[PDB]
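Notes to accompany the following structure.
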Amino acid sequence: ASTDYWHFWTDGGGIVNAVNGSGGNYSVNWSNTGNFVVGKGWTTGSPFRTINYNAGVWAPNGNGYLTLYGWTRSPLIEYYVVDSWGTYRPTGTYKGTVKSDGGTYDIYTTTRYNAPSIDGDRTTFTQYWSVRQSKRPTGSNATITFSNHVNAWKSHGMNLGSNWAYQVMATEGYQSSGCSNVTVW
């Protein structure tokens, strides 16, 4: 089904202006920020979901990610499928690659310690990353077949939690400014 969840979070640094638009459309306009995540998607994430989006505006000036973003519990996992970015390409511990939706993605893990999560501010958890080897073109309808990433991650020994939290097509930024506009379905 279509999106049912609006995600807006900022660490308080700088200015993050977001619009919860009609349907699955949203926009972000940010300046000299700390860390923030804004997106639309689903209250309950699914490993079988194919996420559709169209990024009509993708204009980070500095570190911003255009990314599928979500969490699981049992175990606690923060996951990313990064289609585009700004000045910084996110990486971690290299695992391998996956080909999905016309792109090749590098697979990474990063375990974080005494770190903020949906479960507290000093928790331990692993990030699962799929990061496109080159920036995906924006402005046309795009698909993220999330089951391909779940499958490849599992093949590399990266198991997701059994309890699913939110799952969104997000704009994340850190120490940056920028203009963004995305429709998700």
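We number chain A the same way Swiss-Prot does; the residues here are 29-213, in that order.
Method reported for this entry: X-ray crystallography, 1.9 Å.
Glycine residues also receive a Cβ, built from the backbone N, Cα and C atoms like all the rest.
While the structure shown retains the original residue, Swiss-Prot records the mutagenesis experiment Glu106 to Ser with this note: Drastically reduced activity. Here Swiss-Prot flags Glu106 as active site, nucleophile. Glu200 to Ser appears in Swiss-Prot as a mutagenesis experiment; the accompanying note says: Drastically reduced activity. According to Swiss-Prot, the feature active site, proton donor maps to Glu200.
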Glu200 (mutagenesis position) to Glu106 (mutagenesis position): how many Å between their Cα atoms? 13
What residues, ordered by sequence, lie under 8 A Cβ-to-Cβ from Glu106 (mutagenesis position) and sit at least six positions away in the same chain? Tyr97, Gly98, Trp99, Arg140, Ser145, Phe153, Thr154, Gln155, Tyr156
